Amino acid sequence: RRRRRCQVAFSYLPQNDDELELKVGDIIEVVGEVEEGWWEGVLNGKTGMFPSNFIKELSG
Amino acid sequence: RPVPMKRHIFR
């Protein structure tokens, strides 16, 4: 089981009790997609939902 | 700032 990591590009505070707080530069272990625009992941031990359009694209 | 999409689905 190898890792699937991504990097937060923009901060985000939760609007529902299942959501993660995102801080710029945070590295999330991705679980999967739940809905358009919404992924589940693990960040600092907590599993929760986060907006996928707040994640940094890899462009070199 | 980006805009989050609407949500309906949860675990």
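So for chain B, numbering is Swiss-Prot's, and the shown residues are 80-90, in order.
Just so it is clear, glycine is given a Cβ too, placed from its N, Cα and C backbone atoms.
In the three-state DSSP scheme, B:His87 (mutagenesis position) falls into the coil class. Among the mutagenesis results in Swiss-Prot, B:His87 to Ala has the note: Does not significantly affect interaction with SH3KBP1. The residue drawn here is the original one.
Under the heading of mutagenesis, Swiss-Prot lists B:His87 to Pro and annotates it as follows: Significantly reduces interaction with SH3KBP1. Shown in sequence order, the list is empty: the chain has no residue 6+ apart in sequence with a C-beta less than 8 angstroms from the C-beta of B:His87 (mutagenesis position).
What Swiss-Prot notes for the published mutagenesis of B:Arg90 to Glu is this: Significantly reduces interaction with SH3KBP1. Taking Cβ-Cβ distances under 8 Å and a sequence separation of 6 or more, B:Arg90 (mutagenesis position) has no neighbours in its chain.
What Swiss-Prot notes for the published mutagenesis of B:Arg90 to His or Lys is this: Does not significantly affect interaction with SH3KBP1.
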